[PDB]
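Trainee: Take this structure first; my questions come after.
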Amino acid sequence: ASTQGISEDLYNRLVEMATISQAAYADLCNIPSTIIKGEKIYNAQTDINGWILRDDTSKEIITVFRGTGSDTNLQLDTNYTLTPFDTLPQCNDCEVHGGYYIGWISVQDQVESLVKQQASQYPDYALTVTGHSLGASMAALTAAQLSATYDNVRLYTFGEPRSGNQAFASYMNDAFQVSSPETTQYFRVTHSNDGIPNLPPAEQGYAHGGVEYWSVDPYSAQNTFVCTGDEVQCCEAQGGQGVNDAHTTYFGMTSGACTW
Ligand SMILES: *[C@@H]1O[C@H](CO)[C@@H](O[C@@H]2O[C@H](CO)[C@@H](O[C@@H]3O[C@H](CO)[C@@H](O)[C@H](O[C@H]4O[C@H](CO)[C@@H](O)[C@H](O)[C@@H]4O[C@H]4O[C@H](CO)[C@@H](O)[C@H](O)[C@@H]4O)[C@@H]3O)[C@H](O)[C@H]2NC(C)=O)[C@H](O)[C@H]1NC(C)=O
């Protein structure tokens, strides 16, 4: 099921997180002045790049992951082997994208250490996780893990692949109160005919979770649909193939462009 239009406040929030996600491809160029840039999350073997950030105006600790910026990352993006989410064994029968799992395990210890330190210094701040493309699925896996320790986790993804199986989607839907858009803490943002939310195919055992926020052109609050349930609709009905122009440009911002 679907409805058309979101609040300006929600729209501006999605745009803000899309900006951070797209700036992650260029050392967080031109992000708002209200954000303090913390430690760089990095592993050389997987070439996973991200940052922990803090916004004292919105009272959030933000973890952002860069999507693919190297052939090393591409090797992760294109590994569709499902694997048990063994870092979070309380996620029963949960399996995740095998490449993104390899990325996640390479940075888990650093991510968890940084979040723990910052949350201890700022205990009433929300914990927000975000990213685009590969970074979106890194954000999904990270948010799943964090949700088991912290009660105030929010996830904003852009052009997110199917990150795992239905068990994993269901775990995430429960953890992030996805059953109503009024309560959801998981905003799965899609754009027009972006091909990447169609991959890997559901036929290989993959599923999405979250409430889908489907941005149609010309982008605006009024032209963003809210898509709920597991019927084929919205981005996943458009037949987009792979990395197309819709994938690279969310709310008019192209990955790494730095013209915002
Ligand atoms: C795509 O993603 C998926 C999911 O993330 C990856 O699949 C996992 O891959 C790992 C690594 O191969 C695999 O782990 C093996 O499990 C076996 C048990 O079933 C182990 O026997 C095996 O041990 C060998 O490799 C380890 C190093 O990886 C060594 O520590 C160990 O000593 C063993 O070493 C022998 O074999 C290796 C490999 O032939 C050889 O190099 C050594 O010299 C020695 O002969 C692994 O631990 C998991 O089973 C996979 N999970 C699933 C669900 O399939 C996959 O690897 C990703 N693709 C890429 C390219 O990274």
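Following Swiss-Prot, chain A shows residues 22-281, kept in their order.
Per deposition record, X-ray crystallography, 1.5 Å.
Backbone N, Cα and C define each Cβ position, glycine as well.
Annotation source Swiss-Prot lists active site, nucleophile at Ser154, citing experimental evidence. As annotated by Swiss-Prot, active site, charge relay system applies to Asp215, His268. For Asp98, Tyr101, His268, the entry in Swiss-Prot reads substrate binding site. Quoting Swiss-Prot on the mutagenesis of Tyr101 to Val or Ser: Decreases feruloyl esterase activity. A mutagenesis experiment is reported in Swiss-Prot for this position, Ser154 to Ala, and the note states: Impairs catalytic activity. Here the residue is the original one, but Swiss-Prot notes a mutagenesis experiment at this spot, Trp281 to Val or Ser: Decreases feruloyl esterase activity.
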Trainee: Within 10 Å of each Cβ, count the other Cβ atoms, then let me know which of the recorded positions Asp98, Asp215 comes out lowest.
Mentor: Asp98
Trainee: If you draw a 10 Å sphere on the Cβ of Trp281 (mutagenesis position), how many other Cβ atoms land inside?
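Mentor: There are 16 of them.
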Trainee: Any idea what the Cα distance is from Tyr101 (mutagenesis position) over to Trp281 (mutagenesis position), rounded to a whole Å?
Mentor: 34
Trainee: Name the one residue among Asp98, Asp215, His268 whose Cα is closest in three-dimensional space to that of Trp281 (mutagenesis position); these are the recorded positions.
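Mentor: The smallest Cα gap between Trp281 (mutagenesis position) and any of the recorded positions is with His268.
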Trainee: Comparing the recorded positions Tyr101, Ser154, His268, which residue's C-beta has the most other C-beta atoms within 10 angstroms in this structure?
Mentor: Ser154
Trainee: Would you mind reading off the Cα separation of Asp215 (active site, charge relay system) from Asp98 (substrate binding site), to the nearest angstrom?
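Mentor: So the Cα of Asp98 (substrate binding site) lies 16 Å away from that of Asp215 (active site, charge relay system).
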